[PDB]
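Q: Starting off with a structure, shown below.
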Amino acid sequence: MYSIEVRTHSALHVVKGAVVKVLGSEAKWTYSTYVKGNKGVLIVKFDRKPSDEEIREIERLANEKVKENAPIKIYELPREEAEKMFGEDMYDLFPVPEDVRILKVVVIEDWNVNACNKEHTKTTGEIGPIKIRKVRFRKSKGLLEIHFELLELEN
Amino acid sequence: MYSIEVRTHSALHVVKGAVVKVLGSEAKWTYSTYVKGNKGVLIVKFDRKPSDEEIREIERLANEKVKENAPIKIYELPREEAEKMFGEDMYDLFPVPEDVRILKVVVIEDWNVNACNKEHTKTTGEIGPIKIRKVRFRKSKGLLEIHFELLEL
């Protein structure tokens, strides 16, 4: 039985994966993230405002991965042997400081790979249904904002 | 008489200004910077590889600002103050930590405004001629790399 913030934290990886599956490689770079209670904000680098349809497909794909109850594997490799095992993709827009040389790369098979040290749930089913509440595109910096929240319907 | 590093530091702001004059608003966000001796690397967020011509125009503009010997004014306002004086423009792609509440905004009139705490030269003339050695565009992250160096003699 995990907290709601650990839940929400894992959802970020799930939503990130769905964002990429719908929008493609152009949206694979995370700019930043934020978790507060059952609310989360994923900001990914992108160039346009997704149509309401893509947004729904993102949400549905996220929720679908939750139902699949896939395992969230947390490897803890070197840096390079993590580097050419997962590649560039495990990093965010702004890589981790060089004074770090032991990465905890969180992975969800064929979905998302990210260097993260926060606490995660063992499987995706423990996250629960995710709902996207607001999508904001910021032309200037070219950043896409995905606001979502975990739901409490018996979960 | 300033060091080479302080000179190079200042050139960054000059080059940044030139980069925006040529490429426009789309390139106003700095991703990161690096100074080593007389070499500098300005990485700005952008979506394309500038043509050889634009690169030259950047370089020429940069050097033109150096000859103008304009004053590099270093204001030091409390955080929320310098916000509506200079606006979002004084920041980089990734803003400064919230645990900072007193900014040193370096400015070059109608050229560039940036929150920086490094040491700068009083005027642009003390920077000297700037030379761009390599421009790299990274499609994936959408970042443009402007490598340059100050000249000697």
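Placement of Cβ uses the backbone N, Cα and C atoms for every residue, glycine included.
What Swiss-Prot shows for this protein is this:
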BINDING   A:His9, A:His13, A:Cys116, A:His120  Zn(2+) binding site
MUTAGEN   A:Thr30 to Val  Significant deacylation of correctly charged L-alanyl-tRNA(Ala) occurs
Q: Pick from A:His9, A:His13, A:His120: which of these binding-site residues has the biggest number of other Cβ atoms within 10 Å of its Cβ?
A: A:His13
Q: At the level of the C-alpha atoms, what whole-angstrom distance separates A:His120 (Zn(2+) binding site) and A:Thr30 (mutagenesis position)?
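A: Cα to Cα, A:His120 (Zn(2+) binding site) and A:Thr30 (mutagenesis position) are separated by 18 Å.
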Q: Around A:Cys116 (Zn(2+) binding site), which residues of its chain at least 6 apart sit with Cβ under 8 Å of its Cβ?
A: A:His13, A:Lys104, A:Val105, A:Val106
Q: Excluding near sequence neighbours, so keeping only residues 6 or more apart in the same chain, what lies with its CB under 8 A of A:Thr30 (mutagenesis position)?
A: A:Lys16, A:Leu42, A:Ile43, A:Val44, A:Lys45, A:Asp92, A:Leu93, A:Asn114
Q: List, in sequence order, the residues of the same chain other than A:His9, A:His13, A:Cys116, A:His120 whose Cβ lies within 8 Å of the centroid of the Cβ atoms of the recorded Zn(2+) site.
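A: Nearby residues not in the site list: A:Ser10, A:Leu12, A:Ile72, A:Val106, A:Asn114, A:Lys118, A:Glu119.
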